[PDB]
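Have a look at the structure below, then the notes.
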Amino acid sequence: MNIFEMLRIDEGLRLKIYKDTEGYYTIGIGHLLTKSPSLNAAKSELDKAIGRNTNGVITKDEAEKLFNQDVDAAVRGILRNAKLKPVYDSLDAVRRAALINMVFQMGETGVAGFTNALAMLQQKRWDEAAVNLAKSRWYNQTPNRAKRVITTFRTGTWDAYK
Ligand SMILES: [Cl-]
Ligand SMILES: [Cl-]
């Protein structure tokens with residue numbers, strides 16, 4: 001398993017503009033287009049991201065291309081973040097994938113906010129961090145995805161995904 005595979009499982013793949021769990025316009029593999037309620041605004045952002053008049057539909061290749069960019073942006077965002085970087089650097093391979101998933105999902109800023117869980121992860125107190133991570137809006141809104149990520153941090157294995 002790897003990060004791409006993991007995120008592909010959590011986000012799925014849709015080739016036509018859809019609304020995410022928060023009601024925002026998204027396409028592909030969890031690629032958020034806009035938080036605006038306007039579908040045209042969405043279509044406009046899609047066209048701009050893809051580089052052609054799409055009419056709200058993209059191909060599989062196009063989808064994977066946005067995905068590759070997005071995973072790369074997430075990693076680079078972590079590495080650039082003063083709060084995240086040290087955490088990421090301290091972790092094993094599996095658990096770094098967990099941190100990336102969270103950033104992919106909520107953004108660097110959102111994640112940098114789990115101060116306490118961050119300190120706990122860095123200190124390798126697995127069970128404590130999981131308990132803290134679960135007390136969050138994130139967990140209450142997308143409990144199954146959150147539980148998968150949380151288990152990965154707890155265990156250091158891909159079991160939640162097999
Ligand atoms: Cl983009
Ligand atoms: Cl969920």
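Keep in mind that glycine also has a Cβ here, set from the backbone N, Cα and C atoms.
Features as listed in Swiss-Prot:
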type     : residues               : note
MUTAGEN  : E11 to A, F, H, M or N : Complete loss of enzymatic activity
MUTAGEN  : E11 to N               : Loss of 84% of enzymatic activity
ACT_SITE : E11                    : active site, proton donor/acceptor
MUTAGEN  : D20 to E or Q          : Loss of 99% of enzymatic activity
MUTAGEN  : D20 to A, N, S or T    : Complete loss of enzymatic activity
MUTAGEN  : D20 to C               : Nearly no effet on specific enzymatic activity
ACT_SITE : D20                    : active site, proton donor/acceptor
MUTAGEN  : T26 to H               : Facilitates transglycosylation more effectively than hydrolysis; covalently bound substrate
MUTAGEN  : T26 to E               : Complete loss of activity at neutral pH; covalently bound substrate
MUTAGEN  : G30 to A               : Almost complete loss of enzymatic activity
MUTAGEN  : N132 to M or F         : 2-fold decrease in enzymatic activity
MUTAGEN  : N132 to I              : 5-fold decrease in enzymatic activity
In whole Å, note down how far the CA of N132 (mutagenesis position) lies from the CA of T26 (mutagenesis position).
29
Among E11, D20, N132, these being the mutagenesis positions, pick the one whose CA is nearest to that of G30 (mutagenesis position).
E11
If you count CB neighbours within 10 Å, which one among the mutagenesis positions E11, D20 has the smallest count?
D20
Around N132 (mutagenesis position), how many other C-beta atoms are within 10 angstroms of its C-beta?
19
Three-state secondary structure of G30 (mutagenesis position) from DSSP?
coil
Measuring Cα to Cα, how many Å separate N132 (mutagenesis position) from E11 (mutagenesis position)?
24
Under a three-state reading of DSSP, tell me whether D20 (mutagenesis position) is helix, strand or coil.
coil
May I ask for the distance between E11 (mutagenesis position) and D20 (mutagenesis position), taken between their Cα atoms and rounded to an integer number of Å?
9
